Amino acid sequence: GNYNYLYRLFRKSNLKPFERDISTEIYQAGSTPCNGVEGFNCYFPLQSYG
Amino acid sequence: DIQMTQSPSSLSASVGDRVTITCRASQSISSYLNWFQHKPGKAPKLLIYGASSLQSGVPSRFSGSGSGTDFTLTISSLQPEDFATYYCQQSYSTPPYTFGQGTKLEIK
Amino acid sequence: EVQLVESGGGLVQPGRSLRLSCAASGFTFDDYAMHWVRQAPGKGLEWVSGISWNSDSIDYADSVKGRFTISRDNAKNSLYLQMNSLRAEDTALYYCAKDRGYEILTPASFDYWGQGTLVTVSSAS
């Protein structure tokens, strides 16, 4: 399995044409603040292709 | 690739009977098989790890045997509280932890 | 005597992510490998993922490669699992098993399990 390739799953809003996102903050899925700690409704936005 | 098979499908016996369940592997695994007792209402448990090594904490009624490509499990008495589904798992081949199909068992 | 309880079971739509966690209390969590097992509603057992005693070696089932991400938290004595891009075939029952050894691919099997939590992947109420 090659895991050098990663794709982002979540973002607060849609990307404008021709820009990049590099920040990897925890995505706030619900209303409970993540505070930098992964938890329920606090997901990781980057997943790697298998 | 390895294919894991179970020869019988369903059995029926009494309180003081003796039954045999066998599990056939496509390729040699060198006595690396595991048996699990799947109680339908709660979490499954482990009975025998390795070829015929009895896990601590279960009655000595169960006893297994076999190596290579054929394995066999026998229940000494089959008390009325032992009806469940049993699985055989190998942990030697490239496909990790391939489980066999079930064996539903009713006491009657 | 060890306890393996998990959470996060519910109803999610296809293509939506859901995160599962599992709490272990009755043993020493710092040096045992842990695995995830799936119980299909009308089939047999199936292995999903596994992690080592510490996160060097991570292995995934072929049918879930590039979709799931299993984590580990030794400080809080609990493990996690991320389910992403779910389809209709992931409506099964999940268990949180414990490996006897400290590696992922060893002849040692799963000695202790826990009660499962059912998940559904559909669009309903």
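Chain A is numbered as in Swiss-Prot; the shown residues are, in order, 447-496.
Cβ coordinates come from backbone N, Cα and C, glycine included.
Features as listed in Swiss-Prot:
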VARIANT   A:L452 to Q  In strain: Omicron/BA.2.12.1
VARIANT   A:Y453 to F  In strain: B.1.1.298
MUTAGEN   A:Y453 to F  Decreased HLA binding to NF9 epitope. Increased binding affinity to human ACE2
VARIANT   A:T478 to K  In strain: Delta/B.1.617.2, Omicron/BA.1, Omicron/BA.2, Omicron/BA.2.12.1, Omicron/BA.2.75, Omicron/BA.4, Omicron/BA.5, Omicron/BQ.1.1, Omicron/XBB.1.5, Omicron/EG.5.1
MUTAGEN   A:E484 to D  Increased replication in human TMEM106B overexpressing cells
VARIANT   A:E484 to K  In strain: Beta/B.1.351, Eta/B.1.525, Theta/P.3, Iota/B.1.526, B.1.1.318, Gamma/P.1, Zeta/P.2 and Mu/B.1.621; May enhance affinity to human ACE2 receptor
VARIANT   A:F486 to V  In strain: Omicron/BA.4, Omicron/BA.5, Omicron/BQ.1.1
VARIANT   A:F490 to S  In strain: Lambda/C.37, Omicron/BQ.1.1, Omicron/XBB.1.5, Omicron/EG.5.1
MUTAGEN   A:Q493 to N  Reduced host ACE2-binding affinity in vitro
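It is A:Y453, among the variant positions A:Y453, A:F486, A:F490, whose Cβ has the fewest other Cβ atoms within 10 Å in the structure shown.
Taking A:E484, A:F486, A:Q493 as the recorded positions under consideration, the smallest Cα distance to A:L452 (variant position) is found for A:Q493.
Using a Cβ-Cβ cut-off of under 8 Å to chain C, the variant positions A:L452, A:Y453, A:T478, A:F486 reduce to A:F486. Counting every protein chain shown, 12 other Cβ atoms lie within 10 Å of the Cβ of A:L452 (variant position). Long-range C-beta contacts of A:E484 (mutagenesis position), restricted to its own chain and to partners at least six residues apart, with a cutoff below 8 Å, comprise A:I472, A:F490.
Note on proximity: of the recorded positions A:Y453, A:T478, A:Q493, the one nearest A:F486 (variant position) is A:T478, by Cα distance. Take the CB of A:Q493 (mutagenesis position) and look out to 10 A: across all protein chains shown you find 20 other CB atoms.
Note: the CA-CA distance between A:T478 (variant position) and A:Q493 (mutagenesis position) rounds to 22 Å.
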